[PDB]
Amino acid sequence: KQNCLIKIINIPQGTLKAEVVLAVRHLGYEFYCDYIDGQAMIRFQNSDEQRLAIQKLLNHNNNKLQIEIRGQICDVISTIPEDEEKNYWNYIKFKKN
């Protein structure tokens, strides 16, 4: 599917993948997480659930996409550049056993 990715950034040093996962889990949609270091890539089932997840994230004061992980505010980027998306789908098509 296309257009179902968000990138969480500036996750505090050495957060565990599971802590990210538990945070995204509260949005209530199913997702796959790939967490490298500081940056988590969250993939949703389809464009509709991606948009619902972004709508859940949206903070109606500053109008920012935010998620709390380990008490710290981390920003969500919803416009993943095309080539980077290509790379994610690639590293997925390879890294799975």
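The residue numbers of chain A are those assigned by Swiss-Prot, with the residues present covering 376-412, 460-519 sequentially.
From the backbone N, Cα and C atoms, a Cβ is placed for every residue, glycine too.
Taken residue by residue with DSSP, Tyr407 (mutagenesis position) is part of a strand. Counting Cβ atoms from all protein chains shown, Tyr407 (mutagenesis position) has 14 others lying within 10 Å of its own Cβ. The mutagenesis experiment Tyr407 to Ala is recorded by Swiss-Prot, whose note states: Decreased binding to TER RNA stem-loop IV.
DSSP classifies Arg465 (mutagenesis position) as strand under the three-state reduction. If you take the C-beta of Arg465 (mutagenesis position) and look for same-chain residues 6 or more apart in sequence within under 8 angstroms, you find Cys379, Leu380, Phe406, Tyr407, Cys408, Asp409, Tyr510, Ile514. The note that Swiss-Prot attaches to the published mutagenesis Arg465 to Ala is: Decreased binding to TER RNA stem-loop IV.
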